[PDB]
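Participant: Please find one structure pasted underneath; my questions will follow.
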Amino acid sequence: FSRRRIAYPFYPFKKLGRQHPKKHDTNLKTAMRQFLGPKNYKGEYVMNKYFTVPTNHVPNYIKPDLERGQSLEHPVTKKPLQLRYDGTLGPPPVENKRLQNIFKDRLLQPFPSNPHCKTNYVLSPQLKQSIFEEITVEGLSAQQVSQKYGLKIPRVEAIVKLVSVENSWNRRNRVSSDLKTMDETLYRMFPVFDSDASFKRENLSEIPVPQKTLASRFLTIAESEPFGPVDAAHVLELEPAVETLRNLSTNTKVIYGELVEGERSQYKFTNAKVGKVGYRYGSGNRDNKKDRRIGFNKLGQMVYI
Amino acid sequence: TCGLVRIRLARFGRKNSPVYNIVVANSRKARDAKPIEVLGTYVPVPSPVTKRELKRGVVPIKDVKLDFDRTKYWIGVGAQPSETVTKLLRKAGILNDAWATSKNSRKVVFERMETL
Amino acid sequence: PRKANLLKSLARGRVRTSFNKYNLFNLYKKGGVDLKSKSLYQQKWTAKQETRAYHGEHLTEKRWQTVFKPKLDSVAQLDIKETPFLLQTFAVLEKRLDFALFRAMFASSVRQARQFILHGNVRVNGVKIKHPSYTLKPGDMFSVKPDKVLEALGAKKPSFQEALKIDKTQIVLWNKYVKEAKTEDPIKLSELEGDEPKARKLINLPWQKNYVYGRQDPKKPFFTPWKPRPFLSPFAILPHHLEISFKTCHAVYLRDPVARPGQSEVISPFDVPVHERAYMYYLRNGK
Amino acid sequence: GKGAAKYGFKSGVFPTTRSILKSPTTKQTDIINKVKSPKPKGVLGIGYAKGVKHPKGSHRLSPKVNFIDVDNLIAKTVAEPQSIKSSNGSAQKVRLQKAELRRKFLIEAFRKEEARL
Amino acid sequence: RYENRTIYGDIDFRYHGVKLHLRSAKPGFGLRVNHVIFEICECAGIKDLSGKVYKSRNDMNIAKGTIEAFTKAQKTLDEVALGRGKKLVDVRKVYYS
Amino acid sequence: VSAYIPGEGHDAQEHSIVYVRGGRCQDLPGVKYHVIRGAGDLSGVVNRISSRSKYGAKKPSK
Amino acid sequence: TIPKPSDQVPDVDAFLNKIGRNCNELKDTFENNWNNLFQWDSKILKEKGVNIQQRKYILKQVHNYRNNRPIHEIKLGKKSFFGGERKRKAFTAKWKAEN
RNA sequence: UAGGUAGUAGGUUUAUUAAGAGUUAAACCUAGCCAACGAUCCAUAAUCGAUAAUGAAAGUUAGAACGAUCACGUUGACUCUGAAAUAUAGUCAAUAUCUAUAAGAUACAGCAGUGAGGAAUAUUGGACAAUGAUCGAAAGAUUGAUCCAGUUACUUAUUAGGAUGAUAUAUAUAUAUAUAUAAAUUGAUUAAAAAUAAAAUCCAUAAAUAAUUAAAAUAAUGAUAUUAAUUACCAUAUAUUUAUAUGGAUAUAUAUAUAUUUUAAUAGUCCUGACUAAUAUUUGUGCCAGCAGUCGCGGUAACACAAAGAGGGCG
Ligand SMILES: [Mg+2]
Ligand SMILES: [Mg+2]
Ligand SMILES: [Mg+2]
Ligand SMILES: [Mg+2]
Ligand SMILES: [Mg+2]
Ligand SMILES: [Mg+2]
Ligand SMILES: [Mg+2]
Ligand SMILES: [Mg+2]
Ligand SMILES: [Mg+2]
Ligand SMILES: [Mg+2]
Ligand SMILES: [Mg+2]
Ligand SMILES: [Mg+2]
Ligand SMILES: [Mg+2]
Ligand SMILES: [Mg+2]
Ligand SMILES: [Mg+2]
Ligand SMILES: [Mg+2]
Ligand SMILES: [Mg+2]
Ligand SMILES: [Mg+2]
Ligand SMILES: [Mg+2]
Ligand SMILES: [Mg+2]
Ligand SMILES: [Mg+2]
Ligand SMILES: [Mg+2]
Ligand SMILES: [Mg+2]
Ligand SMILES: [Mg+2]
Ligand SMILES: [Mg+2]
Ligand SMILES: [Mg+2]
Ligand SMILES: [Mg+2]
Ligand SMILES: [Mg+2]
């Protein structure tokens, strides 16, 4: 049994009772107003918890289940408030134990309804710089760096890439003041990556799961007969898991044509075996089907493959 | 051109965007019909260079993946190439100046070489 | 794509990919998605409603169905908690350029990000793209024009008249404060219609020296000394599959988002059952 | 599309790759040995049994396999010119060059094929 | 239930009219079964299941039949091992996926 | 063929050009067809607001 | 690169006359300027307002002149007095009947 | 359709053929051969894929499009040349039109196009620039193959605008600004909404307007073609796409101080009793009018007919 259910707040709020014929207000709108609190001459909803941006390295994610829908704090003191029988705000009579006692994991949980989604940590600029130095000047391998710090090798490579770009921008004097301020605000919002804290370090033994492993097999070996990971891999007809992890961590004749002064382009002739080279005859035209193949050019133009 | 067996370009791809299929075919059979042997491909639209690259002085390339040994064999048994195909072959370095007609016949900038 | 219409209504508590105030409120007051007292089909429908509202509202249904992959992805740690496999149903959309840009926080919304890249501001490995359906490979940089990023994450730049009105009230408040201090700089808005330099010359508070409330650099497309967006905190969710640098506004797409024993990297505001129901629906096209 | 999975998901077909040497060579010794070995009889037999006759007009055995002497083939298809130095005129020279090139290519092709097999 | 997510073997069980067929499933592959079966699995903690009902599809009898199949038609690997006097390894687990 | 004619008002004589489609009038036995109503001498059903394409009705155009 | 006017055709008009295919009545669209004719390309000719076939022919004859190949009015192909291969059998019979 | 078969089944020979064979022709023998695991006979149908559809798959369906194979070029037979033809050739006949009326000519299943049939399927287009094909020693000639554009939502795909946004006045290094008057649409008087929807505000981008320059093609030739693309007042000259400095373009105050084309936004259609997603309600009709894939709905309280409101799909 499903109806069309208008999405009112699960939490309790001051509903409409009666009101002046002309105003035409809705209960949802009223609930939204209450959530927001009073709006300034400027436009700012100051009394709302979630209006201002945190400067704490502690993300101010939402806890509607904990505070029971009452989002309004006093801006200077960050102390909670409610909507009383009069239109004026004031402090609550009973204090909330839910907001006072909160876990580590739930502070890094942006949405209340999904426990699995968590925020990734932000690297401190000094740490990034040190990583960049290690890879370039000291000349260490990326795997060693990853082990030291607790990042993944692709992540490390990405960081390195970004550092060099940042440096180039600084040289050119492109990093504006407004951009810097934004970067600082973003840094302040997110929690910092600690290289010593074991719970914060990224798990470096994550291999991706193939098809053959997922399909379950069972073997009736003798009660005493041993059967290790290697044996299992052999049965499945794969390389061992350790070897794949290690791998993850770590010709043809080409001619160029002569270029005369007048002609505008070269002719690159690559070799290719007959029975493997051409555009095949009687292939499936996929252009009028919805599984049609759309690629992209070297110049970022969209091209039908 | 003359012959029964002929090395020529069969057209493939879409409108306003041709790719070519270097084949050896019968003279009588159609242009885009199934041939004796496909030797290679040829996209006539050259690889587009970047503005910086253009400023530097780097020419575009026309990609021509091609079974060299097979093509040579076909030439040997006497399969006459078309006007465009023969030019392509000459450019590659299979065929000599001998095949160059009077219209084709200018200082060279870059010389040919095999690479890997 | 599918036209934007009533995306942030309250009577449908649909949680879109945006930083909008109405969207925030919808997120706040939804709680869970109720799947109790429903048939299997009804549950699947409600999942579809909620999950697709967040994940690709601009996409047409048929188009989405075509792109939708059954084969989800995961990683074995080989060293406990249960991996949430079926949170990966909308992993394929993060591969998109538009979604990746949104995750990076180079746009306020997915729609906005899409608009930005159509207008030719994003680049990916240098070359500029004008195609939201472009898909990142692992290792690909992407880079939005910094002004547009600032506009996305910054406040709305006020109109001149509005800014002047705001200034007037601030001035009055200041005057009231100095009077109160004494106990224990006026402007006429009707005259000063649209002379910005004149207004600047007139104004002199401690917290703004000349510039009107909303216009320190009128030529820039955002608020004054750049400050953040009005409700930026509850949506600033720093992703795993992107590496970001907010100084230059570059971002490396380092991974296709994947599910671990603890968590999924597909950032969604929905519990796993909802995502399972959605998957069930989209396997069979709602058969 | 369903039946393409037999052929490695290859939509469209190529024409069959055309053998450069169209019979087994003399240098392929193992094939020759196989051909010339005593043909079996009984259940899994090939020819006619010694005692049993064969139809009047028909041949008893199968025809013999013509093994290509590759050098001989080269000589026949691609003979070098006996009149070695008779060459004047531009067009004639061009023709001669073309001939030489064709000799080179077909020679190489055959020899390569022989080696390759 | 195997790995706290699916049944052990591919079971094929008859309860009165309904002929049940319930295949085991690789992890991530969801519940892909009759709506009654799905409902029962959600409550009983089965994440992964394939299967199909033949003959009668009487909702009540499905519900009764499927729980009977779960309790009765299933044998845990350990029980089988004990009965036969043999090791009964799960290859995927040994591999570490 | 015995064809049904849907809608409130029907303009059909003893010679009218009419197009037939394969529906079925369920209560009338032995009539397994519908005259499609926008086309032919059969005119579109008048003052139809809902479900206009199901009958002949054009869009009123304010 | 501009070439010199020869003794046989020293003028643009003379060149046009030589090449033929109704290349006359084209002395107004470009005046008798030798350099002008030779340097000009296809797009320019199109803008001026010449035909496609005429444009093609002129450029070819210019090219021939540059390479010093013999320019002359190689006329376009003509159907037989009787008819095209297909229509001949009937046409010929009709002609016979008339005569 | 239950018996069929008499060159039929087999043997021996001769002719014909490049060549086997009752394949034809001739001669002489033996009595066979096929068939209820479907013969003979009749009906229908061009065949197929590494093509298309659908399915978990085995399969099933299509045989438009791409490609491979066949057969035919109004109908039937025969002949000639030829390696190969019962040739879209020729001969004679058959059917139906043309004049020129003749031991005539034509047959659009080549491209356009017309009339008809039909529920239903396009321009009496442009170019040989490309890729092929035929003729030619070459020059270059021909090319309704072909390549291009035209019509047609038949199919697919990309775009088809984002961010902010619930009132209006009047009064008076801080900051929860606070009062007062006025107004406030369709519903409805509270979980009954329509509605962040509008309107406003900030910000672009398309198109336009100018300038420039590809690529398909080079020895030269570009139908497509107001070409794609790029720049926004143009150029050069440094660094590492951005930034600054020059050269000239320009115009008002009094050569050098601030500027630098312009600029938007617009969706249908089906549905809301259950199967089946759609709870904000109300009016009209009264087993009639009508609806209906299925079960059913309509007899004054119709969630099913006909509508308004609100809502749900797909787009
Ligand atoms: Mg010739
Ligand atoms: Mg209806
Ligand atoms: Mg309508
Ligand atoms: Mg016979
Ligand atoms: Mg006889
Ligand atoms: Mg005989
Ligand atoms: Mg039969
Ligand atoms: Mg037929
Ligand atoms: Mg078939
Ligand atoms: Mg076909
Ligand atoms: Mg068939
Ligand atoms: Mg056709
Ligand atoms: Mg025939
Ligand atoms: Mg015939
Ligand atoms: Mg026709
Ligand atoms: Mg005909
Ligand atoms: Mg008709
Ligand atoms: Mg059609
Ligand atoms: Mg041509
Ligand atoms: Mg033509
Ligand atoms: Mg479409
Ligand atoms: Mg009212
Ligand atoms: Mg433009
Ligand atoms: Mg329902
Ligand atoms: Mg009523
Ligand atoms: Mg209904
Ligand atoms: Mg109705
Ligand atoms: Mg309505």
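Chain C residue numbers are taken from Swiss-Prot; in order, the displayed residues are 2-80, 88-192, 384-486.
Here the Cβ of each residue, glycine as well, is placed from N, Cα and C on the backbone.
Feature table excerpt (Swiss-Prot):
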DOMAIN    C:103-172  domain 'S4 RNA-binding'
MUTAGEN   C:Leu109 to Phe  In MNA6-3; causes temperature-dependent loss of the 15S rRNA
MUTAGEN   C:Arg111 to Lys  In MNA6-1; causes temperature-dependent loss of the 15S rRNA
MUTAGEN   C:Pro424 to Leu  In MNA6-4; causes temperature-dependent loss of the 15S rRNA
MUTAGEN   C:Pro438 to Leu  In MNA6-2; causes temperature-dependent loss of the 15S rRNA
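Set these features in their place in the structure for me.
Facilitator: There are 30 other Cβ atoms within 10 Å of the Cβ belonging to C:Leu109 (mutagenesis position). DSSP assigns C:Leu109 (mutagenesis position) to a helix.
Listed in sequence order, the residues of the same chain lying 6 or more apart from C:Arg111 (mutagenesis position) and placing their CB within less than 8 Å of its CB are C:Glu102, C:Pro438, C:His440, C:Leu441, C:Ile466.
In the structure as shown, the Cβ atom of C:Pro424 (mutagenesis position) sits within 10 Å of 13 other Cβ atoms.
In the three-state DSSP reading, C:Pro438 (mutagenesis position) counts as coil.
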Participant: Can you list which of the mutagenesis positions C:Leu109, C:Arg111, C:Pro438 come closer than 8 Å to chain A, going by CB to CB distance?
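Facilitator: From C:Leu109, C:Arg111, C:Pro438, flagged as close to A: C:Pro438.
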Participant: Between C:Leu109 (mutagenesis position) and C:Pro424 (mutagenesis position), what is the CA-CA distance rounded to a whole number of Å?
Facilitator: 24
Participant: What is the total of other Cβ atoms whose distance to the Cβ of C:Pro438 (mutagenesis position) is within 10 Å?
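Facilitator: Step by step: centre on the Cβ of C:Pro438 (mutagenesis position), count other Cβ atoms within 10 Å, giving 24.
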Participant: Name, in order along the sequence, the mutagenesis positions among C:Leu109, C:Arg111, C:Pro424, C:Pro438 with a Cβ closer than 8 Å to any chain G Cβ.
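Facilitator: Contact set vs G: none.
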